[PDB]
Structure formats: structure tokens, C-alpha cells
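Below is one structure; the comments refer to it alone.
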Amino acid sequence: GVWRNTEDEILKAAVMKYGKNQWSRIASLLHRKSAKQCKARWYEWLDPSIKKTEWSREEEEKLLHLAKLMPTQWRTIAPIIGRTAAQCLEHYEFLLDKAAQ
Amino acid sequence: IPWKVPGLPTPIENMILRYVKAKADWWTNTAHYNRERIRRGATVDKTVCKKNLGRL
Amino acid sequence: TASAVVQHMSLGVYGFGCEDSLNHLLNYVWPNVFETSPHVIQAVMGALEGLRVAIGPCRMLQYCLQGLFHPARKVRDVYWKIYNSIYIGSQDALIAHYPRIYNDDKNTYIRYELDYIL
Amino acid sequence: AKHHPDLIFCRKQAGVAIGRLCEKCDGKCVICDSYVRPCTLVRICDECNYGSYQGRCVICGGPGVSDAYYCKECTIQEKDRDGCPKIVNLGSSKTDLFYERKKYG
RNA sequence: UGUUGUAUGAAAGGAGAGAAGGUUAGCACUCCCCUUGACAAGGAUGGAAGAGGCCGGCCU
RNA sequence: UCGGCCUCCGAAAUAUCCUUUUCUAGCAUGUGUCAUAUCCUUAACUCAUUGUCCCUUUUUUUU
RNA sequence: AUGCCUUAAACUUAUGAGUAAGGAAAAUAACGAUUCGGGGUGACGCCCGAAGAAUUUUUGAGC
Ligand SMILES: [K+]
Ligand SMILES: [K+]
Ligand SMILES: [Mg+2]
Ligand SMILES: [Mg+2]
Ligand SMILES: [Mg+2]
Ligand SMILES: [Mg+2]
Ligand SMILES: [Zn+2]
Ligand SMILES: [Zn+2]
Ligand SMILES: [Zn+2]
């Protein structure tokens, strides 16, 4: 179900060896993880191109503008800002709370 | 998925794009008339229905 | 698990003169008395209770002796609960094996009868 | 048992009653719980075979089907001399199992 | 005035039937066969090999 | 006014190969620590149970 | 370590419910407030409490 520490380590190494089109081979290494869960974990969180840094001022401005533009469409928005859609979503909610004060 | 190979010489790349386009036409036309045969009832083989579903 | 092996091997060879191996293995079992984990702690105590019936109460008392009055309670209560096991199982045989404690100023501690000479 | 630290023996002065073991407990030693080398017969104290309880299992308490023995190693260490070896409290493990099955079933 | 001019199947004794986690589906490229009236189809996908350079070995 | 379709065989499934005999076939020659998950491990650890709870209402089976 | 077909498979990569007890890492919380009394400990740990103008030079005894 949830992702342990050691499971993430196995998943990173296995993607580094087998690439990104063989999730059935990668699922065989883990315990009780299916191929779809492995893929989802990689793109959501474990991929190195995911940027886990603080938000710049520019990146926030684009967030607020695009969220006005296409409301609730975070998969469309998210590659324009270059964050994960979940990241974009929670940071939007952060700024909305902050503007409420 | 977009295919680019950065180093590759342009005679070789032109030849590859030529022959991939030829295979694509052969593939797609076969998809086109095997669907017609499946709809009219001419095929009875199940593996050709699976292959056409995949191509489609 | 090695202490469990010592317990069971100890009781099998009782009466057969294999005490040198068992005393050798006591030299390895005995530093594990300060372990605190309960599974390991009860395997060690089982090994010592097996060894009491194979190499005798005298050896087991000779091991305990120095720590029964040791300054730290840690060493002391572990040592006292080995002593009690020897005492329960072999209370009568220990009469011959106690050390000689000297008399202090107001209390007498020498067992004078054993000191009798015929 | 040796596997349950919270279980407690009766340890009263044992009598002429012979302790018995239910099918589940058949062939094992009452003290150290072993399957091999039976040396002596188990005697239970008067209170523990009072009345309806006459003839139940020593170790668990179910209908007894054969006699209980001490093993050879408990005889040599004279563990057979400590008292009535009837277990007098169910303990946490038995109780937990009941409530767990009853929750489910 | 003899002898290695070879093969098939069976029995006995051994080995054990492709897929970079497991269970498997096949169609071919070369050359080696078997069943077959075959320009068909099967025989484990029929079986067996499969990157480059230098003299079985060495280097990427 | 009439109106009468077919009938079955094998293969794609229980491999293949090696060694020694047996049967037969075919040939060919020769002037540290607080507070949190997790991982690993230990104990021949267990797989439900039926064993008067009868206690309670001014409450009591009628010649 | 060989090319192709529906990434060849529109196949699966399973592992129940609990009892008692350990080991290892990840994560995470703090650094010098000095001495005295008390708690504690084999001993420390730890815990509870308390508190540049003054005789040899440059801020004059000089007038
Ligand atoms: K072939
Ligand atoms: K096959
Ligand atoms: Mg073929
Ligand atoms: Mg097959
Ligand atoms: Mg086949
Ligand atoms: Mg075929
Ligand atoms: Zn029983
Ligand atoms: Zn026993
Ligand atoms: Zn009793």
C-alpha cells in the first residue's frame, strides 16, 4: 500500500537499470506492489526531474494566473509550470490560505 | 513518442524516415481492410480480431 | 540458541565424565549473564540450571561468589538470582562448599564444627 | 507454559489425583513442554480435581484423554517436586483469541 | 581364403524441453535433418549458431 | 398442383538427446536522547467458545 | 549478445487472524550557566531548586 523507505530505494535502482517501459519486471522486485503502483510512484514522487525546491516568485505568479485561466484542471496546468500536479495543487491552496490573512 | 537521435547523419535519417513511413502505410492499410472483413463476417479467426483490435 | 544447546547437552551427559567440555563451555556462557533481553536471558538461565546438575553446585557457586556483594545493583541482582537457583535445586550440597567468613567484632561466622580434627 | 510468561502454576501440595491431558496436549511435558522421553507421572492437588473438574486437562483445561508425565530432564532437575502443576489462569493469549474470533465470526 | 559398408526403433542406465522475475504463444533469416502426394502443414517456435578488431586466447 | 441441405480422416499435446546391448533396414570391396514510521528476528506461541450470570415485580398453580 | 507479430500474452508477480518479546537503521529534539544544597547512580549521566576617573603613568593636591 504505502511506500516504505527500502521500497523506494529498490524502485529507483530498478528504474535505473530497466528503464521506463518495463513496469512488470520492476513489480517483480517489490512486495505487494503492482506495475501501475510502481509507475505512479515513479512519476508522482521518485523521478529526478521532479523539483522539490522552494517556489520562486515567477513560478507562483504563473500558478495564480493559470489557475484563474483554466480552473481545476491541474494536469493541463502542471507541465506549464513544471511542477507535479499534486505539488501545484497544494501550493495553490497554501497561497489561498495566505491571502485569506 | 517523438523520435530524435541527435548525432545521426542526415542521409541515414532520411533513409530511416522513408522506410518507417513505408511500413506505416502497409500497417495502416492492413488495419483498414481487416476491419472491413471483420465487420462483414469474412474472418472467423480470433487472433486476427485481436490483432486488429490492437492496431485500431 | 547456543545456550539452549548447552542446557540440553548438559543434562544428557550427566554422570559420564564429560565435565571438561562443559566447564569449557561455561567459560563462554557466563559472560552473557548481563544480557537484558528476556528470551536470551531465560535461555542462559536454563543453560546454567542444566550445568548445575552436570558440573556440580560447587562450580556454580564459585562463579557467583565475587558478585553477590558487588557495588552495583545491576551486577548484584543478576548474580543473586543465579544464586537462588543454585540454592533451590541444591540446598544440601552447598553445605560443604561455602567459603570461610571470618569473625568480626561481635558476631561469629566461623563454622567451628567442620574445623574439628579427629 | 514456557511460552507464556503470564501463566501461573497452582503449586499446592500434590495428592493422589493423577493429572491428565486432552488430545491437543497429548504427549507433551507439563513443565518444559517437550514431546520426548517421559519419565514420571503427574499428581495434582485435591482442589484441582474437585467436582466437575475431575479429569480435565492440566495444561489447558479441556476433557482429558491420557495421563500426563514429566519428562526426563524435568525429573533430573527435580522440577517434578515443586507442587501441583495445574495452570490456574487463562492468561492474555487465550482471552485475546476468543474476542478476536468473536469479533470476526 | 574373416573382419570398421552403415542406419532406424525398442529395452536398460543417464541428461532434461526458447523468452535478462514465473508461466507460456508463435512466424522467419543460414544448414542439418524427419513425417508428407506436396509450391500445404507439422516434427519443443523442428534442432543448432549469430557485435567489432588482433594473434582457443586478448581488448572496447 | 408438385418443391425434401449434411454423414470423414491425420497433424498443431504427453518432448528431445547421450551410452551399452537387442531386433530389423540399407549397402560395398579385393591380379547518548526525546518523540515517530519502517525493516529484521525471537518463543515446536495460538486458531474461537457453550463453562448454575437467574441475581430482578407486595407476586405466591386454585378446594 | 537475432529480426518480427496484438510492449508477443486483451497472462500474474501470491502471501489470513492474533499473543508475548527483542535488534538495527531512517527520521527527529538539544550543545559549554558558572558554583552551592538536595534526589539519584558503582561512577558519571541525569533530575529538582537558589544567586578601561580609587595608591606605579591618561581624568590632577594643585594654587
Ligand atoms: K526455420
Ligand atoms: K513454443
Ligand atoms: Mg514450422
Ligand atoms: Mg506449445
Ligand atoms: Mg506447436
Ligand atoms: Mg502453426
Ligand atoms: Zn489440554
Ligand atoms: Zn519437561
Ligand atoms: Zn492444584
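Sequence positions for chain A are given in Swiss-Prot numbering; the residues included correspond to 9-109, in order.
The header says electron microscopy, 2.9 Å.
Cβ atoms here come from the backbone N, Cα and C positions, even for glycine.
As annotated by Swiss-Prot, domain 'HTH myb-type 2' applies to A:57-108, with the evidence given as sequence analysis.
Sequence-distant neighbours of A:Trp31 (mutagenesis position) (same chain, six or more apart, CB under 8 Å from its CB) are A:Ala43, A:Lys44, A:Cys46, A:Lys47, listed in sequence order. Annotation note: A:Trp31 (mutagenesis position) sits in a helical segment as assigned by DSSP. What Swiss-Prot notes for the published mutagenesis of A:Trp31 to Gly is this: Abolishes DNA-binding; when associated with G-53 and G-82.
Neighbour list (A:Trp53 (mutagenesis position), Cβ cut-off 8 Å, at least 6 residues apart, same chain): A:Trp11, A:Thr92. For the mutagenesis experiment A:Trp53 to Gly, the note given by Swiss-Prot reads: Abolishes DNA-binding; when associated with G-31 and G-82.
Here the Cβ of A:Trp82 (mutagenesis position) has 19 other Cβ atoms within 10 Å, regardless of which shown protein chain they belong to. According to Swiss-Prot, the experimentally introduced change A:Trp82 to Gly is described as follows: Abolishes DNA-binding; when associated with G-31 and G-53.
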How many helix, strand and coil residues does the domain 'HTH myb-type 2' (A:57-108) contain under DSSP?
37 helix, 0 strand, 15 coil
